[PDB]
Amino acid sequence: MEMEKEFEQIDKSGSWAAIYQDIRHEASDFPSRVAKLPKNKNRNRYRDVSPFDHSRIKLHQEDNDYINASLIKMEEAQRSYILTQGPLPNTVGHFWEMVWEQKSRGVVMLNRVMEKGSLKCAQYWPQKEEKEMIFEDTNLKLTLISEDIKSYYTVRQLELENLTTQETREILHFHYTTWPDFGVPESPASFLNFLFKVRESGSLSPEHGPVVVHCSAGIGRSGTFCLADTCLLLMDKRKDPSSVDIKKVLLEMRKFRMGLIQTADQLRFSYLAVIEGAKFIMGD
Ligand SMILES: Cc1c(C(=O)O)oc2ccccc12
């Protein structure tokens, strides 16, 4: 079926939970043996969220190459994403090592450091220009260059230096600051505006490594971001945009990381975002 009328048909029939449970039943199951090794317990935020072995990102290190991060490679859309958990106190150096080694331009953050009164990720970037961060375990230096605070999101320019080689690179940090503690946003307008700002920066383009996107577990809000981006790109590429099937795209992405889209409310929100976004693209 088309999307916008499939949408009204699920709303009127109140069957979002059943649609979402079907997706959960059909999703891929692949091994995640490296994630479960005892030496990696303090590298995982949640025991039930792990990268598959076949798609996990490897650190260029001979001691322990493990990070909780997955490569999502979308062949028809010609887009790739790295989805990862919010960094932990003992993985902030690994996180920036990955950014460096994978040649990423941008980092997309969809959570606040504290939500619901608890810490959802480490403070992994510097908050003042004159107070830089040094990660001694991976030999990197990170400096805040500029910060632009808007009503729904903040963009930061960061400088990452590999202290072994003295090479430097500019990284863009895109921080969506207004996702509610409970539920999903009422309108997708600010989330779509944010997606378009990431696109306009070059961070999603083939001349760079894959964008790094995270929330707390790296599967819920993060899944919503890449699902909406990929669906909108397919609608622009194909002769028949109404052939884009959001449930089929989601099952393809779940071949590369488990659990993408965590609730039936997130599924409904993803439909809403793609529907509204397809009107703004046109040709309108
Ligand atoms: C014409 C059209 C429809 C439709 O027939 O509903 O859905 C789309 C999505 C993207 C671009 C064009 C379309």
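Please read every residue number as a count from 1 along the shown chain.
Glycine is treated like the rest: Cβ placed from N, Cα and C.
Spatially close to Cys215 (mutagenesis position) yet at least six residues away along the chain are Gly86, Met109, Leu110, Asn111, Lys120, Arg221, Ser222, judged by Cβ distances under 8 angstroms. Annotation comment: Swiss-Prot describes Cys215 as active site, phosphocysteine intermediate.
Counted within 10 Å of its Cβ, the other Cβ atoms near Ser216 (substrate binding site) come to 21, all protein chains included. The substrate binding site annotation in Swiss-Prot covers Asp181, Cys215, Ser216, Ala217, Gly218, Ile219, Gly220, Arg221, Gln262.
Within 10 Å of the C-beta of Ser50 (mutagenesis position) we count 22 further C-beta atoms, all protein chains included. Per Swiss-Prot, mutagenesis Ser50 to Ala or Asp is noted as: No phosphorylation.
The mutagenesis experiment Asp181 to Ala is recorded by Swiss-Prot, whose note states: Substrate-trapping mutant. Take the CB of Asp181 (mutagenesis position) and look out to 10 A: across all protein chains shown you find 9 other CB atoms.
One mutagenesis experiment named in Swiss-Prot is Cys215 to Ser, and its note says Catalytically inactive mutant; abolishes sulfhydration.
Taking Cβ-Cβ distances under 8 Å and a sequence separation of 6 or more, the neighbours of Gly218 (substrate binding site) in its chain are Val49, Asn68, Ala69, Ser70, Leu83, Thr84, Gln85, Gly86, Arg257.
The local packing around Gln262 (substrate binding site), expressed as other Cβ atoms within 10 Å of its Cβ over all shown chains, amounts to 18. Long-range neighbours of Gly220 (substrate binding site) (same chain, six or more residues apart, CB within less than 8 Å of its CB): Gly259, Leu260, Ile261, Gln262, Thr263, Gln266.
Among the residues the record lists as binding substrate, namely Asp181, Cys215, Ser216, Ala217, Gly218, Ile219, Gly220, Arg221, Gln262, the two farthest apart have Cα atoms separated by 16 Å.
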